[PDB]
Amino acid sequence: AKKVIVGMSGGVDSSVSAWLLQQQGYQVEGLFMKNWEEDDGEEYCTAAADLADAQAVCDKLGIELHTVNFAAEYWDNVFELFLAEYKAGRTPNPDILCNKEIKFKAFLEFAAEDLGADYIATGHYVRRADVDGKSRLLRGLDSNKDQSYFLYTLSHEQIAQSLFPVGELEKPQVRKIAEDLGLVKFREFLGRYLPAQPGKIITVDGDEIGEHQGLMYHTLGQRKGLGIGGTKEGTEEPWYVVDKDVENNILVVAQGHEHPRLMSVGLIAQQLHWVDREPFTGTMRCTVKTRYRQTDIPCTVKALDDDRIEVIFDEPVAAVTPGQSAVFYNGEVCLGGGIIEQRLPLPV
RNA sequence: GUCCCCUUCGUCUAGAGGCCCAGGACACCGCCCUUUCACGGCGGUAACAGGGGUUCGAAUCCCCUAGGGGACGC
């Protein structure tokens, strides 16, 4: 009877994730992946602590806890890139890669080819649904908690092999079952790799106003960091990063979480992925997410072409950041998405 | 060198003799929110240019010592 390997972080949703499967009658063993080779004694004092919790649980459930080291697949397939997008002055979402490259590939392939597994599972608050012959990626009760956003690259081929159980409950349940079952500095880090190339801050009306320490240290919409005190203008409202001039190492800023140069009408996504691996052409009426936990925003998606897509919002949106992922949903169905290449600014 | 006006938390500033062991804002620090970077919510630190005077009381009044505007310097 079906053996499913559930990766454990020593978390809680991975824990209750295993117990659920087990309770469903699966030969379920656990796997603890290690994707980074420590550098800080501060780092070890964490993984260690996860491993421990990882193990500690598996005992309580009575399942075998395995171990793999994808620390290299990681470095190459997601850390290289990760850094490379900051070089272009973009703001990448490293986790979208960690899933696509590791969690649902490295682990996926391993668990089957080695750990001899029928299915793979994980602590994602997401739901799977095989309908009309093909598996789909869904939200999972309590949309305020859905994490489908990070698994937009997956493919039915992958969805089918995976098993997302915790997504069928309301998150409150999870955290609880776990108890009733007696169970469970970014700026600095970047510096350990990227050199600071200090430039100068300028306002929307081009006015010397501050420095950088780097341009990889800011993202559109980012408030904290600048260090500005307003004067004969500013309306006192805080300052927000509105643009980044990579070529000129110029950081443009503005004022008012509602300033017109922080708003956009749409965007252009490329590096697309549609869960049903069916290429998109034409036009569609769906909804999008520019950043995690961001509320759904209705839109009109126009099949620009090939792999390029033209998304048209229904109301100007906040900080659309090129380099961030764009996920489209059709109800409970996560359809797919791509990486935001261009922002479509507000008509001047 | 002819005589008019400013000088406060990091920043821009309120105050207008006691309500000021000085307020707001932006910054910053912390916490929370969070499977990315952010946003946001909460909270917190910190200042009256120097010297005198007058007052029971001065940030608040006057007085000179320092730093920024006033159609002669022909």
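We're sticking with Swiss-Prot numbering for chain A, so the shown stretch reads 5-188, 205-368, in order.
Every residue, even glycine, has its Cβ placed from backbone N, Cα and C.
Residues annotated as ATP binding site in Swiss-Prot: A:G11, A:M12, A:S13, A:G14, A:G15, A:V16, A:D17, A:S18, A:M37, A:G127. When other Cβ atoms within 10 Å of the Cβ of A:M37 (mutagenesis position) are tallied across all protein chains shown, the result is 22.
A:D17 (mutagenesis position) carries neither a helix nor a strand DSSP state and counts as coil. Listed in Swiss-Prot is the mutagenesis experiment A:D17 to A, annotated as follows: Loss of activity.
A:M37 to A appears in Swiss-Prot as a mutagenesis experiment; the accompanying note says: Reduces activity by 60%.
Here the residue is the original one, but Swiss-Prot notes a mutagenesis experiment at this spot, A:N97 to A: Loss of activity. Counting every protein chain shown, the Cβ of A:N97 (mutagenesis position) has 18 other Cβ atoms within 10 Å.
In Swiss-Prot, a mutagenesis experiment is listed as A:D99 to A, annotated with the note Loss of activity. Sequence-distant neighbours of A:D99 (mutagenesis position) (same chain, 6+ residues apart, CB-CB distance under 8 A): A:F154.
Taking a C-beta cut-off of under 8 angstroms and a sequence separation of 6 or more, A:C102 (active site, nucleophile) has the following same-chain neighbours: A:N39, A:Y78, A:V82. Residues or ranges marked as active site, nucleophile in Swiss-Prot (evidence: experimental evidence): A:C102.
The mutagenesis experiment A:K107 to M is recorded by Swiss-Prot, whose note states: Reduces activity by 75%. Under 8 Å, Cβ to Cβ, and six or more positions away along its own chain, A:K107 (mutagenesis position) finds A:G11, A:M37, A:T126.
The local packing around A:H128 (mutagenesis position), expressed as other Cβ atoms within 10 Å of its Cβ over all shown chains, amounts to 24. Record note (Swiss-Prot), mutagenesis A:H128 to A: Reduces activity by 90%. The unchanged residue is displayed.
What Swiss-Prot says about the mutagenesis result for A:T239 to A is this: Reduces activity by 50%. Every protein chain considered, the tally of other Cβ atoms within 10 Å of the Cβ of A:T239 (mutagenesis position) stands at 19.
Every protein chain considered, the tally of other Cβ atoms within 10 Å of the Cβ of A:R311 (mutagenesis position) stands at 20. For the mutagenesis experiment A:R311 to A, the note given by Swiss-Prot reads: Reduces activity by 75%.
Note: the CA-CA distance between A:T239 (mutagenesis position) and A:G15 (ATP binding site) rounds to 30 Å. Residue pair A:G15 (ATP binding site) / A:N97 (mutagenesis position) shows a Cα separation of 21 Å. 16 residues between A:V188 and A:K205 have no modelled coordinates; the flanking Cα atoms are 26 Å apart. Of the recorded residues, A:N97 (mutagenesis position) and A:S13 (ATP binding site) place their C-alpha atoms 20 Å from one another.
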